[PDB]
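Asker: Below is one structure. I have some questions about it.
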Amino acid sequence: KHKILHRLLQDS
Amino acid sequence: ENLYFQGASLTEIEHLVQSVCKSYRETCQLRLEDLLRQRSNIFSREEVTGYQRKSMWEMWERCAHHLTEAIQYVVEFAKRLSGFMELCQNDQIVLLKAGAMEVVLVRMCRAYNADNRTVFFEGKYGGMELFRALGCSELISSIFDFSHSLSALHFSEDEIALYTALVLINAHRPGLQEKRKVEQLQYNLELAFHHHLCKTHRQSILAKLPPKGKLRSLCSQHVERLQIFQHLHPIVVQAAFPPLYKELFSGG
Ligand SMILES: CCS(=O)(=O)c1ccc([C@@H](CC(=O)NC)C(=O)Nc2ccc(C(O)(C(F)(F)F)C(F)(F)F)cc2)cc1
Ligand code: NA
C-alpha cells in the first residue's frame, strides 16, 4: 500500500 | 483559487502559453539537443545480444526504475503547472495516477529516432529487439509505433509542453471531485495550445493528434503486462519495484 504521491505533492 | 479556473482574456492566454512552456523547460528531464546528439551512439549487435540474455525480471526491474525516474519529472511538471496546486489533493492524485504515464509516453517521442526506429535507453539508442527479454513484445511494438507517429508530426519543445499539459489536465478522469474547476483549467490550456498553433501556423497538426483512446490503450496494456509479470515474479515486484511505480500501476 505504497503512497509516495502525497509526499511528493506536499514537499516544497 | 486561480485565474485560469474562470474565463481568461487573450493577454491572459498569452501569459499561460509562456508559463506552460517555462514549467516544461524546467522539468523536461533531458534536453532535446542532448538526445539528438546521442542518436549516433547505437547499441552494437553484441550489446543487443547481452540485453536479450538478461533475465525477464532484471529487465522489468530496470525498466520500472527508469520509468519511475521519468514519472518523477512529470510530477514536478504538474506541480509547476498554473492551477494544478490549487486543485484539491484528491484531484491532483486522480490526474497524476491517470495521466503521468500518458505524459511520459508523449515525452518519449523526443528520445525516439524515426530514421532507424531506436529509443534512448541506458546511454545508447536501441531498437525494440533490445527489450525482447521483457516478454511483452506487443506493448513495446505499440509504444514504438506511437513514438513513430508523434515523431512524424515534428513537435517543437513548446508544442510538447502545451500538448502534455492538456494530456494531464483532463476533466473526464473518473474520480475528480471539482470537475468544473478542472474543465475551466482544461479549456484555458486548450486555448493556450491552439493559440500557439495558430500563431506558429501549425494548426494542421490538430486533426493529426492521436485519439485519447490511443494513450488509454497503451496505459491499459502496460498495466495488463505488469499484472502478468507480477504473477510470475511476485517477490521481485514486492521487493525491488519502486514504491511510486506500484502506487500508480499495481494499486500499492
Ligand atoms: C521522457 C522524458 S525524456 O525524453 O527526457 C527521456 C527519454 C528517455 C530517457 C531514458 C533514460 C535512461 O535510459 N536512463 C537510464 C529512459 O528512461 N529510457 C527509457 C525508459 C523506459 C523505456 C520503456 O520502459 C518504455 F516502455 F517506456 F518504452 C521500455 F522500452 F524499456 F520498455 C524506454 C526508454 C530519459 C529521458
Ligand atoms: Na522523435
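The first residue you see is number 1, and the count goes up from there.
Any Cβ shown, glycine's included, is placed from N, Cα and C.
Record note (Swiss-Prot), mutagenesis B:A70 to F (Swiss-Prot position 327): Completely abolishes transcriptional activity. The unchanged residue is displayed. Among the mutagenesis entries in Swiss-Prot is B:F121 to Q (Swiss-Prot position 378), noted as: Completely abolishes transcriptional activity. Record note (Swiss-Prot), mutagenesis B:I140 to N (Swiss-Prot position 397): Nearly abolishes transcriptional activity. The unchanged residue is displayed.
Distances, neighbours, how buried they are, the whole picture for these features please.
Answerer: Just so you know, the Cβ of B:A70 (mutagenesis position) picks up 18 other Cβ atoms within 10 Å once every protein chain is counted. In the three-state DSSP classification, B:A70 (mutagenesis position) falls within a helix.
Residue environment of B:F121 (mutagenesis position) contains 16 other Cβ atoms, counted within 10 Å of its Cβ in all protein chains. In three-state terms derived from DSSP, B:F121 (mutagenesis position) belongs to an extended strand segment.
Remark: B:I140 (mutagenesis position) has B:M128, B:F131, B:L134 as non-local neighbours, by Cβ distance under 8 Å and separation of at least 6 in sequence.
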Asker: Between the Cα atoms of B:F121 (mutagenesis position) and B:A70 (mutagenesis position), what distance do you get, rounded to the nearest Å?
Answerer: 12
